[PDB]
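Asker: Handing you this structure, nothing more for now.
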Amino acid sequence: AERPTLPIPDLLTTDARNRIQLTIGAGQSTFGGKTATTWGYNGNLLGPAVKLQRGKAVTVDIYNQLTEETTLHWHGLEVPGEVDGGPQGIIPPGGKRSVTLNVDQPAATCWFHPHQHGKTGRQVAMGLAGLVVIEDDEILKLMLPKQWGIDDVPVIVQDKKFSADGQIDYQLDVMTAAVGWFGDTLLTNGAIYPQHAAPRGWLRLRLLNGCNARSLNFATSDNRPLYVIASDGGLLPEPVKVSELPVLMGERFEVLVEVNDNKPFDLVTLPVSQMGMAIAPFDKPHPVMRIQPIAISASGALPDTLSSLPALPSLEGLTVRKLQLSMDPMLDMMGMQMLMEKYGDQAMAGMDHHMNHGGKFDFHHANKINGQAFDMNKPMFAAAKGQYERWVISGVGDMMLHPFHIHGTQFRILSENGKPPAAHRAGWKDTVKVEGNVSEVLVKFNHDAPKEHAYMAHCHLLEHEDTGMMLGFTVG
Ligand SMILES: [Cu+2]
Ligand SMILES: [Cu+2]
Ligand SMILES: [Cu+2]
Ligand SMILES: [Cu+2]
């Protein structure tokens with residue numbers, strides 16, 4: 001049979017009352033011909049793309065039609081803690097919460113997802129994620145590819161696994177608390193290996209790694225390059241040509257790729273050096289989507305310059321914050337042993353060369369920052385507002401992958417896991433790799449966050465977050 005077409009999320013803008021309505025609910029999806037219960041925003045799975053303009057406010061009405069509590073966080077958006085939608089932003093089942101977002105950051109592809117305390121990994125795995133497209137006056141002047149669903153398309157890449165009855169097989173247990181929840185089935189905007197028909201010329205892909213725990217590495221099947229034009233927080237100063245593009249959980253990149261008549265090619269993901277993630281079929285390059293060229297000219301441009309990136313400021317005298325990530329050694333050892341027992345040596349491919357003892361030994365609070373599993377009631381510190389700070393995040397002590405994300409900001413990486421950042425990672429980012437080493441970022445918070453609606457800083461391997469690798473912090 002033919003491949004399904006790539007689903008395109010609807011691009012949603014405000015009504016005359018300046019409102020956007022988002023309903024959170026459960027329904028059914030089909031994978032490989034089997035029904036599964038799934039959750040979506042304005043539908044059964046995934047969500048729309050909310051379109052925002054710098055310097056304009058919009059109000060979002062969010063209706064929770066699940067039978068459990070949830071929250072809605074705008075990952076990548078710089079907004080006050082009161083509307084950030086972290087764990088304290090509870091929407092009761094059957095209830096509604098509204099937030100007004102005063103957009104004040106450059107054009108970028110952001111996203112939105114639940115942040116329910118202890119349950120973010122399950123709620124994302126069940127289907128909840130959406131996109132945010134921020135525009136400003138500067139980006140439209142570039143005449144980039146801009147026809148949504150034609151030559152400007154979002155690509156949300158996620159894995160799942162399913163039980164024999166067809167349902168999503170999600171579990172937060174000792175194994176996934178150590179290495180993450182991952183599966184054997186790859187979805188692209190919710191579909192299995194779709195095709196996208198694109199006009200001749202440049203195709204813009206807005207890539208999101210929406211996996212709970214799997215890192216990805218994008219490339220093309222015939223080795224045509226990808227031109228990175230933007231990272232998590234917006235445009236790079238000029239395009240950066242790459243042959244492969246690693247993308248950590250929750251990160252976005254926008255790339256341009258050439259489309260030529262008569263030569264279909266796949267976007268693929270290459271095997272990564274992360275524990276568990278190279279089990280067949282991910283031990284080999286894995287298709288993400290087929291690009292099918294159409295003999296109609298695409299009008300978008302790849303300009304030589306995209307934007308102005310300010311210099312880093314002097315670092316001397318800035319507040320230096322230390323964030324030590326850690327995992328309980330026993331539960332790290334127990335979860336890695338269960339991974340190895342299940343899959344064998346292949347669970348470490350590509351890597352470098354039982355009784356109840358009480359609540360003190362519960363894996364649900366085994367992962368930590370600065371010696372503490374996440375305490376919703378006690379922000380760990382008060383950061384300055386309007387001031388640059390150097391945050392130093394260490395994963396020394398274990399070898400798991402921790403894509404570390406800080407709410408309320410777009411930062412600049414100074415060191416990524418002990419090395420200067422790659423050029424396409426040197427601009428605006430909201431995630432930094434931490435893996436067995438130390439990262440340092442330059443952050444500034446433009447908005448307040450009080451104790452009651454604090455900002456989060458956390459590993460975005462969701463099963464680590466949910467078992468304690470998160471802290472709250474206030475601003476102002
Ligand atoms: Cu996120
Ligand atoms: Cu976030
Ligand atoms: Cu982690
Ligand atoms: Cu978050």
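The chain as shown is numbered from 1 upward.
Method on record in the header is X-ray crystallography, 1.3 Å.
Cβ atoms here come from the backbone N, Cα and C positions, even for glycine.
So Swiss-Prot says this about it:
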- 27-137: domain 'Plastocyanin-like 1' (DOMAIN)
- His73, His405: Cu cation 1 binding site (BINDING)
- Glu78 to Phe (Swiss-Prot position 106): Increases oxidase activity with ABTS as substrate (MUTAGEN)
- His115, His407, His458: Cu cation 3 binding site (BINDING)
- 199-264: domain 'Plastocyanin-like 2' (DOMAIN)
- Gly276 to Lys (Swiss-Prot position 304): Retains 20% of cuprous oxidase activity. Increases oxidase activity with ABTS as substrate. Shows dramatic conformational changes in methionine-rich helix and the relative regulatory loop (MUTAGEN)
- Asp398 to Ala (Swiss-Prot position 439): Decrease in oxidase activity with 2,6-DMP as substrate (MUTAGEN)
- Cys459 to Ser (Swiss-Prot position 500): Loss of cuprous oxidase activity (MUTAGEN)
Asker: If you run the three-state DSSP split on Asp398 (mutagenesis position), which class comes out?
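Answerer: Coil, per DSSP.
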Asker: Other than its own, how many Cβ atoms are within 10 Å of the Cβ belonging to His73 (Cu cation 1 binding site)?
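Answerer: Cβ-Cβ neighbours of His73 (Cu cation 1 binding site) within 10 Å number 22.
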Asker: Quick check: which same-chain residues outside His115, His407, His458 lie with their CB within 8 A of the centre of the Cu cation 3 site CB atoms?
Answerer: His73, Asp84, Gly86, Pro87, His405, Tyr455, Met456, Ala457, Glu465, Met470
Asker: Just checking: which of the recorded positions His73, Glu78, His458, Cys459 have a C-beta under 6 Å from ligand 3?
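Answerer: Only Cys459 qualify.
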Asker: Which of the mutagenesis positions listed here (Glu78, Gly276, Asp398, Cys459) have a Cα atom within 10 Å of the Cα of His407 (Cu cation 3 binding site)?
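Answerer: Of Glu78, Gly276, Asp398, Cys459, within range: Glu78.
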Asker: According to DSSP, how is the domain 'Plastocyanin-like 2' (199-264) divided among helix, strand and coil residues?
Answerer: 0 helix, 42 strand, 24 coil
Asker: Round to the nearest Å and tell me the distance between the Cα atoms flanking the 13-residue gap, namely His353 and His354.
Answerer: 30
Asker: Determine how many residues of the domain 'Plastocyanin-like 1' (27-137) DSSP places in helix, in strand and in coil.
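Answerer: Grouping H, G, I as helix and E, B as strand yields 10 helix, 51 strand, 50 coil.
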Asker: Give me the non-local Cβ neighbours of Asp398 (mutagenesis position): same chain, 6+ apart in sequence, Cβ-Cβ under 8 Å, ordered along the sequence.
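Answerer: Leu325, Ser326, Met327, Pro329, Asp332, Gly436 - these are the non-local Cβ neighbours of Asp398 (mutagenesis position), listed in sequence order.
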